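In what follows, a single structure is set out as structure tokens and then discussed.
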Amino acid sequence: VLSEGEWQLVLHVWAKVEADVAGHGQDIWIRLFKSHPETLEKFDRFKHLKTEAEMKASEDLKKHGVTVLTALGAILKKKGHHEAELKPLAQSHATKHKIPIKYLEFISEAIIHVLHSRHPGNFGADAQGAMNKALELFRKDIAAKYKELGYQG
Ligand code: HEM
């Protein structure tokens, strides 16, 4: 459970991300694909992208980034009361896409890295700790749902 103070640090930096959702989306996914090339294998629609240049020029990847960050933002804004939002997300990722928890750990790393690079003034040590906590909570709850749905993760 996060304190109100920790949620405030998370939503404060998220407000900055929302000024440019598409841009943040691209940076985060490209970071993920570059650092962990294996994750690209999960997208039959992006598995053909060979360079960062092709990734940055992909309209479909940009759209995916917006879809993902909008869903994550909705969850964070619930401040822990995200049961309803997580159910459909857990079902599609465990049953259809088959995304292991390890990959959610990788994207969490990418998110923290991008926020640190683009928002140093609003992402000091305390704020990073709060964001890490919020993302760990998200991963812990999705993991619990994965189990209930029959997917090891
Ligand atoms: C911050 C965590 C993430 C959030 C909130 C998120 C959210 C979403 C949403 C809302 C969709 C569209 C609806 C759906 O199919 O459920 C989606 C699709 C998908 N996600 Fe996730 N996702 C996350 C992380 C990941 C990761 C780490 C991977 C893979 C390494 C992944 C792979 C996919 C795939 C393969 C699709 C379908 C893409 C397509 O065929 O159009 N997701 N995700």
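Residue numbering in chain A adheres to Swiss-Prot, whereby the residues present occupy positions 2-154 in order.
The backbone N, Cα and C atoms fix where each Cβ goes, and this holds for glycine too.
Its Cβ taken as reference, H65 (nitrite binding site) is surrounded by 17 other Cβ atoms within 10 Å in the chains shown. Summarising the annotation, Swiss-Prot assigns nitrite binding site to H65.
The annotation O2 binding site is assigned in Swiss-Prot to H65 on the grounds of experimental evidence.
Residues or ranges marked as heme b binding site in Swiss-Prot: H94. Sequence-distant neighbours of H94 (heme b binding site) (same chain, six or more apart, CB under 8 Å from its CB) are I100, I143, listed in sequence order.
Counting every protein chain shown, 8 other Cβ atoms lie within 10 Å of the Cβ of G122 (variant position). The natural variant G122 to A is recorded by Swiss-Prot, whose note states: In metmyoglobin.
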Note = According to DSSP, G122 (variant position) sits in helix
Message = Quick check for the class: what is the C-alpha distance, in angstrom and rounded, between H65 (nitrite binding site) and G122 (variant position)?
response = 28
